[PDB]
Amino acid sequence: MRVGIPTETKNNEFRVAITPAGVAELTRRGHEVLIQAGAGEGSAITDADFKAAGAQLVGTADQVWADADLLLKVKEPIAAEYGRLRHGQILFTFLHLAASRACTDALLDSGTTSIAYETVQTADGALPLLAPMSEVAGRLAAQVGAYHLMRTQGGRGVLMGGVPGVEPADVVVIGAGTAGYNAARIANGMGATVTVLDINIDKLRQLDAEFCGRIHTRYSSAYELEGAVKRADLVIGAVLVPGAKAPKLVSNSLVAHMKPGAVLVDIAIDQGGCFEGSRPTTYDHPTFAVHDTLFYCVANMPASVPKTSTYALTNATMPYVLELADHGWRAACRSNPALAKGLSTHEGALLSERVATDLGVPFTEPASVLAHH
Amino acid sequence: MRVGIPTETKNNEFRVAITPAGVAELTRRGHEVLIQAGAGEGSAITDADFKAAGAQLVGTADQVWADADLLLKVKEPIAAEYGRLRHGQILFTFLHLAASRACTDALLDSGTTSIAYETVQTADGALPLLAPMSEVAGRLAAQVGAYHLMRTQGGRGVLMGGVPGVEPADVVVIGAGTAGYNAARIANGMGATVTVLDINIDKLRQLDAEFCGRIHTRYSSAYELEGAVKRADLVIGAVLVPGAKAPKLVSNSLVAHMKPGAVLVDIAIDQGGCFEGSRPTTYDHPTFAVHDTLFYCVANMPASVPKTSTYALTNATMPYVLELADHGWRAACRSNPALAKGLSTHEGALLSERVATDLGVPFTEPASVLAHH
Amino acid sequence: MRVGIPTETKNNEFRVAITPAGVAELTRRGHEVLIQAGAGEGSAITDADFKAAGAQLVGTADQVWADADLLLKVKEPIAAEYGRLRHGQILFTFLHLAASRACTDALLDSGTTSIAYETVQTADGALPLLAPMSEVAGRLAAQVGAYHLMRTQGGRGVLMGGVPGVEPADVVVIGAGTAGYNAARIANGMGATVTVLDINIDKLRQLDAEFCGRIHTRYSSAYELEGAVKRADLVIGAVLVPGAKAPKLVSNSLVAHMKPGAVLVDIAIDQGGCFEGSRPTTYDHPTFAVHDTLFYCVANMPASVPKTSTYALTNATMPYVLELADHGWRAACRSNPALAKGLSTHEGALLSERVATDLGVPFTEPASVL
Amino acid sequence: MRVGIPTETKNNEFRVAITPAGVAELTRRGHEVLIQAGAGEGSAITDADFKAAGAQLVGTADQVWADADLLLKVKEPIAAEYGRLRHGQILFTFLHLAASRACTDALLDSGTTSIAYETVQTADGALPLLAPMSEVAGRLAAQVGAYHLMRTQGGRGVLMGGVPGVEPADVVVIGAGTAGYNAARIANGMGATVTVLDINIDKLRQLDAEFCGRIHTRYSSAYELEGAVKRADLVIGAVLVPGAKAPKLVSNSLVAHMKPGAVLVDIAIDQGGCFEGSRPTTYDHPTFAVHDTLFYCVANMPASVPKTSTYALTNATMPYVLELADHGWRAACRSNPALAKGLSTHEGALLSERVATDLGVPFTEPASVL
Ligand SMILES: NC(=O)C1=CN([C@@H]2O[C@H](COP(=O)(O)OP(=O)(O)OC[C@H]3O[C@@H](n4cnc5c(N)ncnc54)[C@H](O)[C@@H]3O)[C@@H](O)[C@H]2O)C=CC1
Ligand SMILES: NC(=O)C1=CN([C@@H]2O[C@H](COP(=O)(O)OP(=O)(O)OC[C@H]3O[C@@H](n4cnc5c(N)ncnc54)[C@H](O)[C@@H]3O)[C@@H](O)[C@H]2O)C=CC1
Ligand SMILES: NC(=O)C1=CN([C@@H]2O[C@H](COP(=O)(O)OP(=O)(O)OC[C@H]3O[C@@H](n4cnc5c(N)ncnc54)[C@H](O)[C@@H]3O)[C@@H](O)[C@H]2O)C=CC1
Ligand SMILES: NC(=O)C1=CN([C@@H]2O[C@H](COP(=O)(O)OP(=O)(O)OC[C@H]3O[C@@H](n4cnc5c(N)ncnc54)[C@H](O)[C@@H]3O)[C@@H](O)[C@H]2O)C=CC1
Ligand SMILES: [Mg+2]
């Protein structure tokens, strides 16, 4: 088949959905790889690099979308792209549909077959395609929160680690999964006093073992979260219900009780945000004020480190890409239950139950389009 | 005596040279404390805070300078303050004279008695007043370097710590003293691969013990510096020869051979900069390009974290401030050789040999102004 | 029943198939334990140590083999022992039958019932009796790579950990499984800069968390693998692909590009080696040159630390030995599918499909004898 | 001035007294650096590497010695080199003149000015040019001890780290100084249970603080030492008594009570062993039996890892070398009392009191030549 990779178009999106190694492997398997000229430049992959691997370089985004049977992207199609969505094409990208009725409507109305990276889910419950991005986003959350804590950024004016005799920053991380663990680890590596909250006590046990209690753990209740957030210099919101809209855990009323100059980084903004006051921001204008605090709500965090994140992502996705290319969406999803959990839309049908409930749209069973005859 | 603390006037300087605890202790000792209205607001110390501790709040900077027997500051006087310098006043602050003939001439021509925080030196050779600021600046250098490595900042687009399976940032720190050690420590905590260079092998031994060889150490020669710098994503310049102009260790020629979008943070900018291309920058406009790299050269780094740095500084300076108030400069310096080593100017005489050598200006022995009659 | 443990007879094999602790447990359960005099001396277990535990010490190998209902060994029987193989006896040892037609035929001709340690396999797919040997081999690879890096051994002359101000050895481990993990851990403890490569990202993620990034991890793409190997003073090959010969990941062409005196330790030599240029070496002549490089490829690494290895193995085999002794092979294999997976021969029948196809011998389904 | 570096000519000596970094610093300052073709090959430094840094490479040892004002070496001049020693040249190398009347007399007869690396000494009493060699030797001790513990080398057959469920090696380090600290650190990083003994309780506190109690510490007495050694798989002797030969802390009688196959590495063999049974061993035959134990006694351990050792040493000597070249011996020694402590010979006068006492030669006070 033809697999196509357009340039990413979201604000400051420097990533690309394939590397030369992946192109050479698709070409070796008999596939045709079409890449928009310049697509890899943000990640320092030249057109010449992609060409040497076996790709054909096309001039326009229109032609990539039109000719590709399998379309690989990094982020979700935005408004100026909805017109390129096709019936009978497979879209394989991050989608975050529970957070976007407009994105969902566009996919459904086009009749396309889309599979979301972030809902591909193995039997142990892990999300292997989201994982590398959560690792990047969590590590970044610690450094951006540290940066915005500087008084020159409107922040409280506290050094992450303090210095001998002087208190460090108090950091609260909500969520002890991939992003929360990575945020906690880097914040702790910067010398900050880190508390992590989760409702999953086994994830708290993992953190407790790994850092020998140096990273504090608290069972997450409204009662506990409220007290921890009031004491915080920096709050990192890192919760997830897979494929679903994030719960609002930090109320604006609570934020009104925070220290002036406190910073809140909502990593969960891609799924709607776990702070009441959260709304999507961009790398161009990443922050806004709520009461006396600073909110940071960038929904494509890993875009700023594309030399890291482009490879981290494709290291994980390529095995699924190869199966989709070789066998098509239906056979690949039948052969691989984890891939099938990524099924999002097909021929006008919403195949995600959580997204269906979250948006108030009718739900079609994934087992129906995968049923045998 | 009257001890006067004006508002700092350097770009983004939120620190103040005393706290209410210090003010209360001088007042207890029978000294009058004059503070410019608003001097502590950057460090969240209100005029009310200073008044409750016993300070007289004054409206203008002109009055503080004119009335004060001992004038406490954080940074060196700048041009708009040159006219405020006075004969018969003791000025106690960070001076960095070897890096400013203009500041030196202004202090000499005024006839003022000045004592540099950064040359107060104990018999073991340590600089106890520079140290806390070096700790702050070193920790900041790592977080600020990480930030500027983001592609959105014009950086290489590499995450400090990488993520599993993907290479982390390569960080080179020049200088294994207080600032370098602290920069290495934080960069390493962020997951970067850190190499520290020094000519002092016992400082390398210290780092090797502390992080179990996780922080790499290399004997500093031009040859090792070159190889190290060419491989670096982030270079942190942290060398010092106490009281002297910093040596130029990274040439513009070497910078031309660096990776595109590499970041170089010159902490040693306050002594003239240890990179050939360094010139002083501000928190408003901190970076500029040299060849295909970004230089960061802020000479007042600890100003961005005044909640940490004002307290760290005053924790260290206050013991000396008390001796100067109680006994005046000559008796205090006679009784404390460490304080005497900070002596910089008196009545048009330059009392620092390193500054005199580096500026090509006549030197007068500190012992001669301290001699008994 | 009677459990017999003879002295190992293969060259440089100093291990033994039981310790005093296992002897005491068998004996407490009512079993007789027969041990050949001197069997434990290679592993620093004296005859007195075994007797104190309850063993009957026996003068000759013949008597042990003759009187044992269950015969425990470390290595496969070799040619001078083929006549000792016995119908109605259970043999439990490392067999590696796909590697020896001679051994397979001897086992088949003997009518004996044999169970191989290396194919005992639990439901998650782990091999609990190979595991301890992979741990030992991994840890040894770091120590032996360090030694051979000394210029007096023909290596580059680089100390694993450097000294302050001086560059440590650059160590690359290919494979993040049991042996590779253990290799990485010790080499990192010796102060080397360690990079681990794997195609399994979960295993890299585990290494990253455990050492907080001290041990570097790279996804095993051709570009990353070749880059890492070119920079390396020491390469440790610790790859296994289930059911297959080791892939040749390091080509002679790549080796021509390495630093002179660089050392390559191929743990996976027991599956053919994961370097193009690997071939079996010996404790007598453990290294050979390929290009300007030193290869080390010893197939029986754990034999070199028999005091450690004997305990690692027998701690792992113990629960299976106790079930076999208490219940007999058929009931024990019926009750424990992990054990049943080790079933190798019974009464002239070959019970492993992999061995059967590899050797060109008729396969008999294990279900048919159970 | 002209700084000359000849090839080392002692058997198995493959270090060199300068690196390209050193050559570049000397040449940037306007000095001429002359290096015998092939001098750095043992340390993986090619003639090309030296030339690129600014060295002139010369075909013969004779030319280097004849043309050099400052002659840098690693070992003492040997008999074949006595004819090359010159009045008006400065020699800077490890000399150990107390150990050789023949070398001392050749230096005196020649009229040469010589400075011993090993007696350069700062005010706190430290020997900064011996220090990197003690670091290398201590780290090497742990790796070679691990290797010789293998049963295939005649050791007990014990892996340093054990493996889960199995006992690690018991390692005893005698001396918590530079070599001892470094041996303890590497042996601990290999997973061994390490106990360090010293009479200096402050060195013990440093070890306790730095490894959080994981490295065990015991006050050194004959009684404690007897107990520790009897439990040890590996003993590392790393004692130094300033101004004296190594005390014999481990008697042959004690060695008789040790575990069979225990390994003892005597780092202090250069002063001429802290074990009663120690005698010089060689890289050809590095170990020998005492009772049921294996002794390792190599007097030049750092020559094993020349790439590491050369850089460790020459990074240490570099600032002294730059002073000598920039300012000549007289001004450099006057300005640096540490450097002056290394003064050995000048114009037939012997400037070390210790050497003059030991050999029965007249002593000339170094201050009288300065
Ligand atoms: N902004 C960006 O660029 C990126 C955002 N993300 C987002 O980060 C979020 C977290 O991702 P992962 O850490 O990979 O997920 P994860 O599933 O590994 O962890 C989420 C954790 O939140 C916990 N949790 C759920 N509800 C909770 C509650 N009410 N109170 C306390 N804890 C609760 C869960 O128990 C779980 O341990 C997701 O929305 C993900 O899409 C990920 C990558 C990039
Ligand atoms: N920009 C800012 O806001 C601040 C700057 N600083 C500055 O940072 C600099 C370093 O301060 P500290 O770390 O406290 O000094 P320190 O004395 O503790 O350490 C300096 C280190 O540089 C090494 N060094 C000197 N010359 C060298 C050479 N040629 N090559 C390699 N290494 C060499 C020394 O051996 C020493 O270990 C000073 O200039 C200090 O004033 C300190 C605080 C704030
Ligand atoms: N020489 C000796 O004396 C001994 C050798 N061994 C052998 O060592 C080998 C490794 O054993 P274990 O560590 O227990 O296996 P394991 O199954 O625990 O791990 C092997 C790893 O190799 C990885 N791998 C596969 N293909 C790869 C590639 N292209 N690049 C990088 N990594 C890749 C796998 O993903 C897996 O994580 C086996 O052949 C085993 O029999 C074991 C004991 C002793
Ligand atoms: N074989 C070789 O190639 C090399 C040998 N060496 C030798 O290693 C030896 C040790 O050197 P360094 O560690 O640098 O000396 P060091 O002075 O740093 O430390 C020696 C330690 O031995 C301790 N010690 C003295 N008497 C003791 C006793 N009765 N019990 C326990 N501890 C005692 C001292 O308190 C001191 O802490 C020296 O003889 C040195 O020449 C050094 C380099 C290479
Ligand atoms: Mg000079």
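Residue numbering: from 1, along the chain as shown.
Cβ atoms are placed via backbone N, Cα and C, with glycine included.
So that you can see what the record holds, here are the features copied from Swiss-Prot:
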BINDING   B:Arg15, B:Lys75  substrate binding site
MUTAGEN   B:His96 to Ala  Completely inactive mutant
ACT_SITE  B:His96  active site, proton donor/acceptor
BINDING   B:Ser134, B:178-179, B:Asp198, B:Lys203, B:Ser220, B:239-240, B:267-270, B:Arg279, B:298-301  NAD(+) binding site
MUTAGEN   B:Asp270 to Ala  Completely inactive mutant
BINDING   B:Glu323, B:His327  Mg(2+) binding site
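Shown on the structure are the features that Swiss-Prot records.
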residue  : record                 : Cβ contacts under 8 Å, 6 or more apart
B:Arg15  : substrate binding site : B:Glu8, B:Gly42, B:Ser43, B:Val74, B:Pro302, B:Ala303, B:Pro306, B:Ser309, B:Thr310, B:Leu313
B:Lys75  : substrate binding site : B:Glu8, B:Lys10, B:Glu13, B:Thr93, B:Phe94, B:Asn300
B:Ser134 : NAD(+) binding site    : B:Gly177, B:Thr178, B:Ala179, B:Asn182, B:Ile267
B:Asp198 : NAD(+) binding site    : B:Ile174, B:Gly175, B:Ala176, B:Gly177, B:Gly180, B:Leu204, B:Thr217, B:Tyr219, B:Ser220
B:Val239 : NAD(+) binding site    : B:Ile174, B:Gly175, B:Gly177, B:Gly180, B:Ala246, B:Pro247, B:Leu249, B:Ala268, B:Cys274
B:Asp270 : mutagenesis position   : B:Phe94, B:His96, B:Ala99, B:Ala299, B:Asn300
B:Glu323 : Mg(2+) binding site    : B:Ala332, B:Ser335, B:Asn336, B:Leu339
B:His327 : Mg(2+) binding site    : B:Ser335
Around the Cβ of B:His96 (mutagenesis position), other Cβ atoms found within 10 Å total 23
Neighbour-count leader, CB within 10 A, binding-site residues: B:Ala268, B:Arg279, B:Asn300 = B:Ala268
Contacting binding-site residues, sequence order - B:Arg15, B:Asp198, B:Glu323 vs ligand 2, Cβ under 6 Å = B:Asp198
Name the secondary structure element type, per DSSP in three states, that contains B:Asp198 (NAD(+) binding site).
-> strand
B:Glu323 (Mg(2+) binding site) falls, by DSSP collapsed to helix, strand or coil, into helix
